[PDB]
Amino acid sequence: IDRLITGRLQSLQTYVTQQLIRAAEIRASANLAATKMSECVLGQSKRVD
Amino acid sequence: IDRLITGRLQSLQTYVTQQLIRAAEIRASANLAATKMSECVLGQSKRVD
Amino acid sequence: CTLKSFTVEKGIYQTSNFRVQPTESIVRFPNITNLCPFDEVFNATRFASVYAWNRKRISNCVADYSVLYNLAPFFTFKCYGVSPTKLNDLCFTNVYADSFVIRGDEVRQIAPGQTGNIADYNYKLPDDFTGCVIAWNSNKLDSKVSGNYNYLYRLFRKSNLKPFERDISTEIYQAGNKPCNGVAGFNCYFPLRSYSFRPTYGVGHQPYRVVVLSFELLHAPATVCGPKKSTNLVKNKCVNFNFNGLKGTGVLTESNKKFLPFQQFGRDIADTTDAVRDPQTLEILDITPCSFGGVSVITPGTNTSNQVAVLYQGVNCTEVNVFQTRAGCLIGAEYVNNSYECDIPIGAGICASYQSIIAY
Amino acid sequence: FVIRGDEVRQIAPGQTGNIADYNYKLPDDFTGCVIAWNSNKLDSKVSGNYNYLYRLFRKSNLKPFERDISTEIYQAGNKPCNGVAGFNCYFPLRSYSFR
Amino acid sequence: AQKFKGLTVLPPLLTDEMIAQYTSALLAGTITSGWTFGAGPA
Amino acid sequence: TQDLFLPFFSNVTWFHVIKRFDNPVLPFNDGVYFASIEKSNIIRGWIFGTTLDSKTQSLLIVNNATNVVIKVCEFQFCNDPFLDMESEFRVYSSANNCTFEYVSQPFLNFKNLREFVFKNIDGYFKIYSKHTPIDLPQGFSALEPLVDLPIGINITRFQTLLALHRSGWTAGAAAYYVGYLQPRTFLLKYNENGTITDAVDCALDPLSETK
Amino acid sequence: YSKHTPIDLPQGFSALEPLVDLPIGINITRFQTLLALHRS
Amino acid sequence: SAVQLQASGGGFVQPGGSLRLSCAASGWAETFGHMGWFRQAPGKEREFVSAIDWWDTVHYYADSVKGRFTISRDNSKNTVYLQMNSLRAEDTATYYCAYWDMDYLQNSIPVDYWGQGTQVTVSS
Amino acid sequence: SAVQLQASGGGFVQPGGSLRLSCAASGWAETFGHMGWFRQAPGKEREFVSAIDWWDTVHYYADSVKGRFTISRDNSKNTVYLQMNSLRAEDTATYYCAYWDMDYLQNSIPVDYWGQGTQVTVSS
Amino acid sequence: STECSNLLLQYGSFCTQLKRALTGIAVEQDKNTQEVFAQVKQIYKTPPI
Ligand SMILES: *[C@@H]1O[C@H](CO)[C@@H](O)[C@H](O)[C@H]1NC(C)=O
Ligand SMILES: *[C@@H]1O[C@H](CO)[C@@H](O)[C@H](O)[C@H]1NC(C)=O
Ligand SMILES: *[C@@H]1O[C@H](CO)[C@@H](O)[C@H](O)[C@H]1NC(C)=O
Ligand SMILES: *[C@@H]1O[C@H](CO)[C@@H](O)[C@H](O)[C@H]1NC(C)=O
Ligand SMILES: *[C@@H]1O[C@H](CO)[C@@H](O)[C@H](O)[C@H]1NC(C)=O
Ligand SMILES: *[C@@H]1O[C@H](CO)[C@@H](O)[C@H](O)[C@H]1NC(C)=O
Ligand SMILES: *[C@@H]1O[C@H](CO)[C@@H](O)[C@H](O)[C@H]1NC(C)=O
């Protein structure tokens, strides 16, 4: 039963780490989107492309 | 004692990975702060908000 | 308790699960067990001769051991190598029963390492024989007032009978140099002799019915095992149950749309047993584990007040100032049709604040 | 205590049997030691030894490290025994034959 | 789907009605008031 | 799941009975897929064994017009064990030692097809069957278990039975095919009713591997 | 276990320390208390 | 082994009289174990009285009661009988029906089961 | 655990005869386990011959010596005994008594202790 | 089963770590949308014409 606990907990921790990395990436994308909304919508920007 | 050794090793790895992720996030925040210091202080910025 | 502190500040908290649900254990097993024909050998009224003993094979049935206890007012029973009590639980892939009638004085000759007329000319028991021997008086049914002579035993033989051997030859035994040639006389005696079973005779001469049981272990699926006891069946209310070994806990309803008749279990996406068919009634009843725990608690900081409100996650508000939200069920707070700024998020655009506790 | 050869296998956590149900039960978390040695020379006589007794019948199993010395007549049926042996009325403890 | 094996899927705080309201307000501001509403009174 | 199965698009051996009377010996290997396109119902029973003689015990399965009978009895097989309206039964000459007996209900252009798969493993003679009315058909059909038998011997060979009609004599134009089983991995598509609707092989072609 | 403090139940708090261990093992169910009556 | 023993007889008699005791055995055992009777006095130990086999072949009586007590086995109802004659005062005690489960009784020491006490009093 | 095995018996014999071997154990072990004998032919590998539980309940014998070798136990000396007959030429080998320290025997691969080699030679 | 929780309790305090991480992810996810959208504190309405 200890081996079963170890295996299941290891799988859980792996999934948690994957979720953490994906959430960090999504947060970076959300920050970029917020910048675009604040600049390209609420005004006119001369930044190229 | 091998089981204790392995358990403590996993306890170390969890902390190391968490610290790495937090360090990456703080690095991103520091880069943003550096950009803000360079632009909004040493000059005038026309970017909205 | 969950936060490991004596003061908790304002905000929602996902507390852990506590309390105890004891429940109880039940076990089921297939309805009806095919009994082995024990009475077809014992309860049968007539028996064969000792030199022509009956040998019967038993297979593909369950062997109940309760009837044998009620067989005679006093019967002598003994197994070689196996204790009496622990015989029921064993599993055997073959068993053989030999039955006959013998004289009471010569019953002890039916044992490994024993000698005598029977042990050498009628039936020899091997020294390393594992199995059982049962014997009981039969003077009531194997004796008549006119001296019944039906049963017979061998008296003369050229060689001692081997273990597990059957000799039924009726040829005249030659006791001298001159041949018999099928003529009775001097040096030529009939090997077959018959006792004199009479009610007035002594217990030593009174007939005794003897049955030996031999366990044969071939490399094949077993066929002789003890009966399986089936307990009751608690339903509806969440209880623990054990079907054929597999576990379950909780309510019992139908999961059948086109459940195949031969199918027994049913698994979800987790490859975990959810649907199980009861061996009795063969109806279908799923599990749906109960004992849900892990409610959420919304509260202001203790430094301020002490009131709390509970939020059950994704549970209808009739399965437990009660309020219903899309996220779950909220208890302890009153809904206000007004609007304010969000203070403690809950979900689906509902926020709670302490003015008592209100949610909007 | 004195025991019948084979039995030794019962004195161990999680074991069952008469001695391990009505006479002496070990907890599952037991720690310690067990010493067992034959004593046929002393505890057994050709003249018959019957001062060693063991309980055979009890309504319920014992908790770990429990002792029972009650000598009431065992009840095996619905009718009371009234302290008298008979059908469904057997003395709870048997004797030990050592030869 | 909804195989509640100890795993929850919490709902977002902001329902899509509120998000649609926010986008509509932003559109109205950017149509009827240029870009001044992003830096003070509209 | 990975288990014993018949590989897709495999060569199944065909035996035609018509002045053709083919009852040869076919090795058992591991498992057997036995199919028969049936007209006039001339194929009666199955014969199994290892030495196919009066030497070693064999398995007997018959399905007459009345019921099905399963016996474990040593028989004596002649050159042409078959049947001859079918009242003349010339298949075996003796029956000496019997171990297991059982009796059950009878199992019964192109109009009929009887499909069976036999798997002898772990000392169990598992038999799965299928009966679907109508050369070889082209259509997916789930095959359902029918019986398990605790026999525990070691079948290494088998035969087939026939019921020739005597007129001159003409044999009905029924057909039977035999295929072997191999261990491989399949993917099965269950449906709402818990029925096998489709199945893909995982070792046939690269497209199958990708699927 | 035991405790002792000088003075309905008192609205307070006080932990209890382990006093005595009895290394016996018997059946123990419903009990009853004892009393002392001064002579008169 | 599971043997149940039932004792019948006893009571109050006079010296020099006659009496009949009996024991019946039910259940199952290892073999045809022999049957005997013992006698215990108030304040004293049990005393061997009589022993008979399961087929009426071996008779064993104590030296102090040699030729006086008699034991017999029935032929059709399994009940052993103990015929008593010419009683004296020393016979006032409690008799017990003792069973031993083996084929040959070297000594009366190995006892597996006992019987219900039957009070036999001999007095004027 | 600390177990010492003392072996006795062996010598030169005629084919088809009988001889004498016995092994005694001393010291202290974890539990009351099995005890067996191991045969080593010259130039061959060491193979088991049989195995007997301590309480003489169940016996295990090799297929090559079944019905020809037997093993029993003492009742007052704690020494295992074994008897054999119909000895053939292949029986000339070295025998060792071994103690298996577990309650239930599964296979003969794991052997705890070994005794001094007892060489037996049979010939004409 | 309840007795498995008995070994879980002595196995350590990993559960707290995983729960804390998976709640931090949730609150960050909820804050991202509000940051990217709620940038105007007034709700304007388009004229009917
Ligand atoms: C068992 O017999 C039938 C078959 O399962 C079932 O209908 C019946 O209710 C059961 N009754 C008993 C004897 O338990
Ligand atoms: C919080 O604690 C301080 C310290 O006692 C107290 O003075 C203050 O009133 C408290 N405030 C709240 C939130 O009730
Ligand atoms: C909750 O249960 C009631 C009846 O018990 C039912 O009317 C209601 O629709 C349920 N709520 C939901 C969201 O299904
Ligand atoms: C909402 O609450 C207000 C009071 O604040 C009340 O006047 C109104 O009728 C309520 N509406 C509904 C739908 O309950
Ligand atoms: C049947 O088979 C047994 C052995 O398998 C053999 O001894 C016997 O002679 C056979 N009898 C017949 C009639 O084939
Ligand atoms: C079964 O028969 C085959 C061929 O006769 C033989 O090789 C195999 O060992 C046998 N298996 C069993 C289970 O006896
Ligand atoms: C205490 O006695 C009860 C019966 O009164 C019995 O069932 C139980 O097992 C006993 N427990 C102990 C502490 O021995």
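All chain D residue numbers match Swiss-Prot; in order, they span 400-498.
Per deposition record, electron microscopy, 3.7 Å.
From the backbone N, Cα and C atoms, a Cβ is placed for every residue, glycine too.
What Swiss-Prot says about this one:
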type	residues	note
VARIANT	D:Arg408 to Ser	In strain: Omicron/BA.2, Omicron/BA.2.12.1, Omicron/BA.2.75, Omicron/BA.4, Omicron/BA.5, Omicron/BQ.1.1, Omicron/XBB.1.5, Omicron/EG.5.1
VARIANT	D:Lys444 to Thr	In strain: Omicron/BQ.1.1
VARIANT	D:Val445 to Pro	In strain: Omicron/XBB.1.5, Omicron/EG.5.1
MUTAGEN	D:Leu452 to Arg	Increased resistance to neutralizing antibodies. Decreases HLA binding to NF9 epitope. Increased binding affinity to human ACE2
VARIANT	D:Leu452 to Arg	In strain: Delta/B.1.617.2, Epsilon/B.1.427/B.1.429, Kappa/B.1.617.1, Lambda/C.37, 19B/501Y, Omicron/BA.4, Omicron/BA.5, Omicron/BQ.1.1; Contributes to cellular immunity evasion and increases infectivity
VARIANT	D:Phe456 to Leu	In strain: Omicron/EG.5.1
VARIANT	D:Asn460 to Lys	In strain: Omicron/BA.2.75, Omicron/BQ.1.1, Omicron/XBB.1.5, Omicron/EG.5.1
MUTAGEN	D:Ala475 to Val	Increased resistance to neutralizing antibodies
MUTAGEN	D:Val483 to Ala	Increased resistance to neutralizing antibodies
VARIANT	D:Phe486 to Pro	In strain: Omicron/XBB.1.5, Omicron/EG.5.1
MUTAGEN	D:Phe490 to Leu	Increased resistance to neutralizing antibodies and human covalescent sera neutralization
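Feature map: Swiss-Prot annotations on the structure.
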residue  : record               : DSSP (3 states)
D:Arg408 : variant position     : helix
D:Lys444 : variant position     : coil
D:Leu452 : mutagenesis position : strand
D:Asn460 : variant position     : coil
D:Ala475 : mutagenesis position : coil
D:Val483 : mutagenesis position : coil
D:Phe490 : mutagenesis position : coil
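Each of the recorded positions D:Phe456, D:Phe486, D:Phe490 was scored by how many other Cβ atoms lie within 10 Å of its Cβ, and the smallest score goes to D:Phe486. Comparing D:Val483 (mutagenesis position) with D:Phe490 (mutagenesis position), their Cα atoms are 9 Å apart once rounded. Put simply, D:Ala475 (mutagenesis position) is 8 Å from D:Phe486 (variant position) when counted between their Cα atoms. One residue stands out among the variant positions D:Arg408, D:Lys444 for having the most other Cβ atoms within 10 Å of its Cβ: D:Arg408.
Checking Cα-Cα distances from D:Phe490 (mutagenesis position) against the recorded positions (D:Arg408, D:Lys444, D:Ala475) with a 10 Å cut-off leaves nothing; none qualify. Within the same chain, the residues at least 6 positions away from D:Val445 (variant position) whose Cβ sits under 8 Å from its Cβ are D:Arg498, listed in sequence order. D:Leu452 (mutagenesis position) has D:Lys444 as its nearest neighbour among the recorded positions D:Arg408, D:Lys444, D:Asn460, D:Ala475, going by CA to CA distance. Taking the C-alpha positions, the distance from D:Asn460 (variant position) to D:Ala475 (mutagenesis position) comes to 16 Å. Among the recorded positions listed (D:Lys444, D:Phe456, D:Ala475), D:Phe456 has its Cα nearest to the Cα of D:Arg408 (variant position). The Cβ neighbour count for D:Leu452 (mutagenesis position), using a 10 Å radius over every protein chain in view, is 13. Recorded residues D:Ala475 (mutagenesis position) and D:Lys444 (variant position) have their alpha carbons 34 Å apart, per Cα-Cα distance. Within 10 Å of the C-beta of D:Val483 (mutagenesis position) we count 9 further C-beta atoms, all protein chains included. The subset of recorded positions D:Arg408, D:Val445, D:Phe490 lying near chain I, with Cβ atoms under 8 Å apart, consists of D:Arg408. Across the fold, the C-alpha of D:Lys444 (variant position) and the C-alpha of D:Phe456 (variant position) stand 27 Å from each other. Its Cβ taken as reference, D:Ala475 (mutagenesis position) is surrounded by 12 other Cβ atoms within 10 Å in the chains shown.
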